[PDB]
Amino acid sequence: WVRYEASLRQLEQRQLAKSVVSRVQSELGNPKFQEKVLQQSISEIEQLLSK
Amino acid sequence: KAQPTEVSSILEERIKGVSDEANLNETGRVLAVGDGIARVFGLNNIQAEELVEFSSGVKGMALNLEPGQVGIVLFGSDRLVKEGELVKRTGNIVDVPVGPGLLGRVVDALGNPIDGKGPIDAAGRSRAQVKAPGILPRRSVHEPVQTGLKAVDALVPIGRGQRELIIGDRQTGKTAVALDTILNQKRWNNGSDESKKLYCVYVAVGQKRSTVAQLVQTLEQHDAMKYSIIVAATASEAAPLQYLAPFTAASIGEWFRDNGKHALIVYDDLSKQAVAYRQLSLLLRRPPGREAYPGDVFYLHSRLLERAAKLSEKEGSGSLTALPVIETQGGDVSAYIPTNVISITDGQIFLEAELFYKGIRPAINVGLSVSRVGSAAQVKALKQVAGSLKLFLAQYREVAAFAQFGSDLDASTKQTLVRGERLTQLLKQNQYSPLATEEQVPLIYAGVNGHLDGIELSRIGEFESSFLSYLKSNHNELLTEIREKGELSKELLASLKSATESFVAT
Amino acid sequence: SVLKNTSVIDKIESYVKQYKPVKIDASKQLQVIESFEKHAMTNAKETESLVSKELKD
Ligand SMILES: Nc1ncnc2c1ncn2[C@@H]1O[C@H](COP(=O)(O)OP(=O)(O)O)[C@@H](O)[C@H]1O
Ligand SMILES: [Mg+2]
């Protein structure tokens, strides 16, 4: 039973991986570029200023 | 689940902090890849033997630092990395997790968890390349290692801290004797006295994943996985993984050794490690030294096996017993890699293929298998009985060869020949059968003291079982006295003599 | 604590709880063994007496 539960955890983990990659593919289609570009441009500006 | 979410959030916060801190502190552009070695530009002030992060995700390490270009050996498949990939450096020397959490866990050369049992909890990180302890930190090998083979491995012992070699051809029993030693260490690591526990660590370098899976299955079948680390690099991963896995196993071994604990490390089949270094050096622009082998193979064996040592009481009295294994071709112990490893070790254990095919499962040749702990670093009960039995057996072999040369006062008329043949037939063992030290003295004592003249070679196999049953059924007094004392005194010698000539009639 | 979605630990616990009294132990070596032993000492004393008197003779 404990190894069956370990296999259950492993299959839950791989199903989570499939969900993550599916959501990544979904993000590859939706317009999610300009806002994040501005966000990490500000992040890199703050990184340069912090030093 | 709940843990992956918070783990991912914390680690990506740390990732953003790293990206926003000191830029990345150095980078590089890939110039070439292949066979697990990658050239890269940049990295002007990169440290030597330093881990590097690749954009694809493959790990790396710096064996060579040329002007401009940097020689990086690829830790994993080279398929992912391409030209122009950014190569971030980790900022630290190549390390591996070390600690008590690695017990019961299988990890790769880099120390990442590969068994899928969860994260590795390590007290700290130790460099894969660590200078061996000096003369004073080292201590004379005096604490025995219970091999549990009921063979020459007992009469000429291993002891805590020796790098006793296991030479022989493939499928001769090198892995077999290694696993028997690991299983026999359970009787001593299952207690509470940490001064006698031997936390084993396996190095399954150049071993197919099916074989190492069967090996770990056999380990946990005998409840041996609780104290054994299976840090290794199988044949699936790249050559640098094979090259580094034994060194990181050595790092784990020193962590056990530097903490006052005793650890047994078995470098299983270092030959693939040597040829993996060959593969690195061929395309890393290091010319080969001798016999198509780069010269530094002897040096790498030196640094890797000399780390195995018995620490002094000042350093914690820790031990790092090593069991190197080499796969020779056709029994050629005079080949290059043999010559270096026989000169790198503290004695060897020969396993010829002919003896394995003859029927002797241990298949160990007494004549050439030497060690530096003759009648030392033993229990004491076995060391008094057979402190010089190896020389007697070698002389028996020579005279038996001499006996067949010409018909003279030899053969069965020679007491030395009879005793030698009976002892050689005595020294046998079946796999997955760890025998304790207490049930080994009476057999060797009967052999050495000339009590087996009238027992016949064919009946010695039954005599062993009968004598062991005799002790374990109706003579457990002296057996338990030997086990608890770890030595046979005048009283124990007299009791063993009583038992042996009482049972000689049967 | 190792198992989370056990759904079986209570069942096995109850099964072992009801299984420990497997059955009554026999402990009845007193019907043919006793007769064999009785004959044993009887004719053994007889043989001791006869060998003793033979030795004296
Ligand atoms: N009593 C025994 N002792 C040792 N090996 C045995 C015994 N009986 C069978 N064998 C076989 O010997 C083989 C040992 O091979 P091994 O030494 O692991 O190969 P390698 O030397 O390439 O590691 C095992 O596969 C096992 O099946
Ligand atoms: Mg093997």
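For chain B, we keep the numbers from Swiss-Prot: what you see runs 39-544, in order.
Technique stated in the header: electron microscopy, 4.0 Å.
Here the Cβ of each residue, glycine as well, is placed from N, Cα and C on the backbone.
Taken from Swiss-Prot, the feature ATP binding site covers B:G206, B:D207, B:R208, B:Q209, B:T210, B:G211, B:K212, B:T213. B:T210 (ATP binding site) falls within neither a helix nor a strand when secondary structure is assigned with DSSP, and so counts as coil. Close to B:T210 (ATP binding site) in the fold, though at least 6 residues off in sequence, lie B:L389, B:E390, B:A391, B:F394, B:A401, each with a CB less than 8 Å from its CB.
According to Swiss-Prot, the mutagenesis experiment B:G291 to D carries the annotation: In ATP1-2; growth-defect. Around B:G291 (mutagenesis position), a 10 Å sphere centred on its CB holds 33 further CB atoms from the protein chains shown. According to DSSP, B:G291 (mutagenesis position) sits within a helical segment.
Here the residue is the original one, while Swiss-Prot reports the published mutagenesis B:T383 to I with the comment In ATP1-1; growth-defect. Its Cβ placed at the centre, B:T383 (mutagenesis position) has 24 other Cβ atoms within 10 Å.
One way to see the shell of the ATP site is to take the Cβ centroid of B:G206, B:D207, B:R208, B:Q209, B:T210, B:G211, B:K212, B:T213; the remaining same-chain residues with a Cβ within 8 Å of it are B:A214, B:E365, B:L389, B:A391, B:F394, B:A401. Filtering B:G206, B:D207, B:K212, B:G291, B:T383 by Cβ distance to ligand 1 (under 6 A) retains the following recorded positions: B:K212. Close to B:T213 (ATP binding site) in the fold, though at least 6 residues off in sequence, lie B:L253, B:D306, B:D307, B:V363, each with a CB less than 8 Å from its CB. Taking a Cβ cut-off of under 6 Å from any atom of ligand 2, none of the binding-site residues B:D207, B:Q209, B:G211, B:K212 qualifies. Under a cutoff of 8 A between CB atoms, and with a sequence separation of 6+ in the same chain, the neighbours of B:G206 (ATP binding site) are B:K212, B:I364, B:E365, B:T366, B:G369, B:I387, B:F388, B:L389, B:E390, B:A391, B:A401. Annotation for the binding-site residues B:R208, B:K212: lowest Cβ count within 10 Å of the residue's own Cβ, B:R208. Calculated from their C-alpha atoms, the gap between B:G291 (mutagenesis position) and B:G211 (ATP binding site) amounts to 24 Å. Cβ environment of B:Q209 (ATP binding site): B:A391, B:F394 lie under 8 Å away, each six or more residues apart in the same chain.
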